[PDB]
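First up is the structure itself, then whatever we jot down about it.
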Amino acid sequence: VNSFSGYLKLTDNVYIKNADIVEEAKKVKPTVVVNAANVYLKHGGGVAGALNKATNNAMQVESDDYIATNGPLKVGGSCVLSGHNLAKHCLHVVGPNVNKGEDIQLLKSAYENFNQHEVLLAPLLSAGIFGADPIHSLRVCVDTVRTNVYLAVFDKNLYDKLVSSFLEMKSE
Ligand SMILES: Nc1ncnc2c1ncn2[C@@H]1O[C@H](COP(=O)(O)OP(=O)(O)OC[C@H]2O[C@@H](O)[C@H](O)[C@@H]2O)[C@@H](O)[C@H]1O
């Protein structure tokens, strides 16, 4: 498990790779794969749909059951559910939907959830359907997460831009 390979080390604990998170999970067999969720755990586009489809919809059914008994998450909150065939666990984390005006500062709260796990395979929260700047999401990740986070960025152009922008933010 957790056999990550081919990552660029950004900081002592943050790593990045140009890869699809679903194919990484199959290769790596992680203890925790992170889902970029919404508060009702209705898995639409982006990472949530890809993960769910790879579980043959098991993750959506499990999520419906979780909501029925526990109610919705808060923005910036999380829950641990099964990883099914992709990982031991899936950490469903709700970043702010800044397309809908939600507080971008809640992205720190979202990434703080990573600190409850030794090692995680993760995407950049809020940077897709939720419309946050991917560079900003990476900055919050680097400044917030103290545990080992392996980030999967599937788009090669975005990967290159993120590395490049990281170098500027780091050299000040
Ligand atoms: N298969 C993938 N592999 C790696 N990265 C991916 C993949 N799919 C998307 N990404 C990237 O991961 C980042 C996160 O984007 P989203 O998955 O859209 O997550 P988010 O912006 O937080 O929006 C969450 C919302 O989208 C719905 O899927 C979900 O149900 C929730 O309502 C983006 O940079 C996005 O381009």
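In chain A, numbers come from Swiss-Prot; the residues present are 1025-1196, in order.
Heads up, header says this was done by X-ray crystallography, 2.0 Å.
Each Cβ is built from the backbone N, Cα and C atoms, and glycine gets one as well.
Here's what Swiss-Prot has on this protein:
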DOMAIN    1025-1194  domain 'Macro 1'
VARIANT   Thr1055 to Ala  In strain: Mu/B.1.621
VARIANT   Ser1188 to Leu  In strain: Gamma/P.1
Distance [Cα-Cα, Å, rounded] between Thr1055 (variant position) and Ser1188 (variant position): 30
Secondary structure at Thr1055 (variant position), reduced by DSSP to three states: coil
